[PDB]
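Novice: Sending over a structure as structure tokens; questions will come in a sec.
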Amino acid sequence: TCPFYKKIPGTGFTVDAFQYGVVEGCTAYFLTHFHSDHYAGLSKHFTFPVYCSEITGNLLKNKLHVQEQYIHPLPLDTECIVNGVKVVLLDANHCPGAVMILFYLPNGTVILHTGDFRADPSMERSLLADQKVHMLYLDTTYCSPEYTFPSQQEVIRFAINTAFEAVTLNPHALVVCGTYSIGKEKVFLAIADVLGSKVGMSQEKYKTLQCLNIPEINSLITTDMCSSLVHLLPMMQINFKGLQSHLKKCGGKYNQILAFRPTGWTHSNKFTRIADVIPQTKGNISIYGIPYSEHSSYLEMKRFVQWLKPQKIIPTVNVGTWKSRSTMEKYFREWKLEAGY
Ligand code: NI
């Protein structure tokens, strides 16, 4: 059954709850963003109102084939009424189209559900500055102090220089970027841009990117592999045998692959800076794992929560075991006592 942390008290609203069949008493299904753990269960046959960003709407319509009459896109940063209840959608700094949702309850409670987010100080000067928030439904993916990672800007800087140098040293080297979902487009876009190329990809991935209101996108991507020296591939295929394979298919147009695996956290975050990264090499094929996160570090999360000073926090990630739950509750208490709310 749909868990309590997917229900918004005193509404008939649910968030990211599509895989439980009809939820008894739900009048409106919110979707924070187009990732499959969140949309799981959506399809052309769903016949209940879905509320979401314009971008997420474009993806429901063109990739899942949900019928237009059920998609209610809302602009961001705009006070809107949904079945008699004031709501605001805010940028979640996660993947394209991803949102946080502010709920103003008829009783006077204000609730924020973060969906998936990467907390940023820029959120402190949005519509959230303007009033008190009583309840926080929090993306707790990296709620533990070992989880450090660099800024997105640091990581992109590294990837750009790495690729530019390898391609200038050898003009017959190919760049491959792994992907399996929306998000992290800046990786392959910044690389392509420094090398004077469009990015090449399959037809299914091209369709997905054409939904995302990226400015000047027709100038940046293509379905023509031959014409492009940055290739996107399924993340599954980013390994030595699967690259070699791919390298055969290019027909002697390239002799070397330089490949990037945009991971989240991996344990060498605890010992190594971005400046001192190295790849796995098997011949002319090299694979960088780069820690580009679209989830809050432990410190970024801490800061956002200490600024907000919510009265109650309800975790939406890592809730399945009593030990995770217990550990999270301890950090929330430390934060509260340190900050005096
Ligand atoms: Ni996500």
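Going by Swiss-Prot, the residues shown for chain A are 700-1040, listed in order.
Technique stated in the header: X-ray crystallography, 1.9 Å.
Heads up, the Cβ atoms here are built off N, Cα and C, so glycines get one too.
So Swiss-Prot lists these for the protein:
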- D838 to N: Impaired nuclear focus formation, reduced interaction with PIAS and increased sensitivity to cisplatin (MUTAGEN)
- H994 to A: Impaired nuclear focus formation, reduced interaction with PIAS and increased sensitivity to cisplatin (MUTAGEN)
Novice: Distance between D838 (mutagenesis position) and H994 (mutagenesis position) at the Cα atoms, whole Å?
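Specialist: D838 (mutagenesis position) and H994 (mutagenesis position) have their Cα atoms 8 Å apart.
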Novice: Let's check the environment of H994 (mutagenesis position): how many other CB atoms sit within 10 Å of its CB?
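Specialist: Here the count is 22.
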Novice: Determine the Cβ neighbour count for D838 (mutagenesis position): the number of other Cβ atoms within 10 Å of its Cβ.
Specialist: 24
